[PDB]
Amino acid sequence: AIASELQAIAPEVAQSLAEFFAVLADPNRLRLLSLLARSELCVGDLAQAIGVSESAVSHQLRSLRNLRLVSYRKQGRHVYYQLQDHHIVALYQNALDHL
Amino acid sequence: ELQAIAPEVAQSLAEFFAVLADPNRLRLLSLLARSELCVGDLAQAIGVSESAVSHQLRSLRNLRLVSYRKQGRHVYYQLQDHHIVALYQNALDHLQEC
């Protein structure tokens, strides 16, 4: 009934959103995000959980940091990574559940 | 005590996000996220022919991103499930500020 009052997202917004989803179209990134969706973790824990070197994980996390998919905090001699925000958690979980 | 998602699951999820990385598809989903709509409504909304939108919807139906229902003498399309609605809204919100 409200068809006449609806308009699609702007083209530039659709492009920006498409780019966001393209960044997530990476199984390796998703494996890392699946762990962070359940607990804040250091690179050491992430590396052992997946089965790769910490250097490998560190490299993958740099891209994720730059793309604002993950963030980190420092406490003592540890650096804990986590998902950027609750929106990332929600979209990840909803996508997984849809599948 | 933590295990990542299975390799096959990560791959399937990656493919799912890959099909969403399409501006034209997202424009259509952005409309359906607000309300179910007939092909006529969608075509006029984005400014293309009904045939064009019908073609695009064909792909979205097979990709399980949209579904449809018969309401009287018309067919209305909708997002496949609420998860699509929620992931779409959360992604857009993320790309925004407060």
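Numbering of chain B is taken from Swiss-Prot, so the residues present carry the numbers 24-121, in order.
Header lists the method as X-ray crystallography, 1.7 Å.
Keep in mind that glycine also has a Cβ here, set from the backbone N, Cα and C atoms.
As annotated by Swiss-Prot, Zn(2+) 1 binding site applies to B:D104, B:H106. Sequence annotations record features per position, and here Swiss-Prot assigns Zn(2+) 2 binding site to B:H117, B:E120. B:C61 to S appears in Swiss-Prot as a mutagenesis experiment; the accompanying note says: Does not abolish zinc binding or metal-induced derepression. Listed in Swiss-Prot is the mutagenesis experiment B:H106 to Q, annotated as follows: Loss of metal-induced derepression. According to Swiss-Prot, the mutagenesis experiment B:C121 to S carries the following note: Does not abolish zinc binding or metal-induced derepression.
What Swiss-Prot annotates, mapped onto the structure for a quick look.
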residue : record                : DSSP (3 states)
B:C61   : mutagenesis position  : strand
B:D104  : Zn(2+) 1 binding site : coil
B:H117  : Zn(2+) 2 binding site : helix
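Between the CA atoms of B:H117 (Zn(2+) 2 binding site) and B:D104 (Zn(2+) 1 binding site) there is a gap of 21 Å, rounded to the nearest whole number. When the C-beta distance to chain A is held to under 8 angstroms, the recorded positions B:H106, B:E120, B:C121 reduce to B:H106, listed in sequence order. Neighbour counts were taken as the number of other C-beta atoms within 10 angstroms of each residue's C-beta; across the mutagenesis positions B:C61, B:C121, the minimum falls on B:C121.
For B:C121 (mutagenesis position), the nearest neighbour among the recorded positions B:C61, B:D104, B:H106, judged by Cα separation, is B:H106.
Here the candidates are the recorded positions B:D104, B:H106, B:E120. The one whose C-alpha lies nearest to that of B:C61 (mutagenesis position) is B:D104. When Cβ neighbours within 10 Å are tallied across all protein chains shown, the highest count among the binding-site residues B:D104, B:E120 belongs to B:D104. Taking all protein chains in view, 18 other C-beta atoms sit within 10 angstroms of the C-beta of B:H106 (mutagenesis position).
Put simply, B:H106 (mutagenesis position) is 22 Å from B:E120 (Zn(2+) 2 binding site) when counted between their Cα atoms.
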